[PDB]
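Written out below as structure tokens is the structure these notes cover.
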Amino acid sequence: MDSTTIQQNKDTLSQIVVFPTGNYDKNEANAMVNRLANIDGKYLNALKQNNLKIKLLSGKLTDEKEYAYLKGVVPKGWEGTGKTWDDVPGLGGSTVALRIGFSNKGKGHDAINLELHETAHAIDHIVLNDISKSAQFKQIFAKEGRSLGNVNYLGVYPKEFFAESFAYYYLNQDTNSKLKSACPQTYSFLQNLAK
Ligand SMILES: [Zn+2]
């Protein structure tokens, strides 16, 4: 996106993103907002319309009262790892909650970018009526769903392949080009969705 579109999307995000009370790196929180601002504005305005909040967290997910119910619960695909949601830095779906500082791949999660993956889940569910379960996307997923790797997770769960593809499409020009090369039908699907 051009600098002016980024600023417009950041203004929209000022009424979506909620910053935490506790201590955190303000510059890194701002960088996360900047990355979210690359998401197409139509989706951001629709999240705002639904009063979805992107809660940035100063600590563990399960230390927020609304996620205490996840204390000790093992995420799907994480069985046998000894890890629980207490160790997971982001969640997305009907809500979005994200630990500041944990954006990059490998910061306790496997996504190319935490905030884009989790926000993609919310866009899928809230804005797009679970499009990752649509017949069109199921056909694409059957063909391309392993082509971002993590074959036994992304290749098995279309909601996760959708969220990861969305993150690749919107993070930066490199990941956007990688998605087009590896998953051309997914790329065209996302490009058309934003038209
Ligand atoms: Zn996910």
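First residue shown is number 1, and so on along the chain.
The backbone N, Cα and C atoms fix where each Cβ goes, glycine too.
Counting only same-chain residues at least 6 apart in sequence, those with a Cβ under 8 Å from the Cβ of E160 (Zn(2+) binding site) are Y153, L154. For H117, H121, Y153, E160, the entry in Swiss-Prot reads Zn(2+) binding site.
When secondary structure is read from DSSP and collapsed to three states, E118 (active site, proton acceptor) falls in the helix class. A simple way to gauge crowding: the CB of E118 (active site, proton acceptor) has 24 other CB atoms within 10 angstroms, across all the protein chains here. As annotated by Swiss-Prot, active site, proton acceptor applies to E118.
For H121 (mutagenesis position), the same-chain residues lying six or more positions away in sequence with a CB closer than 8 A to its CB are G92, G93, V96, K159, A163. Swiss-Prot gives this note for the published mutagenesis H121 to A (Swiss-Prot position 146): Not able to bind zinc. Highly reduced activity on fibronectin. Loss of activity on fibrinogen.
Here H117 (Zn(2+) binding site) comes close to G90, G92, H109, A111, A163, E164, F166, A167: these same-chain residues lie at least six apart in sequence, with C-beta atoms under 8 angstroms from its C-beta.
The Zn(2+) site is defined by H117, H121, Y153, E160, and by the 8 Å test on Cβ atoms against their centroid, the other residues of the chain that qualify are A111, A120, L154, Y157, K159, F161, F162, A163, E164.
Following the DSSP three-state reduction, the secondary structure of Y153 (Zn(2+) binding site) is coil.
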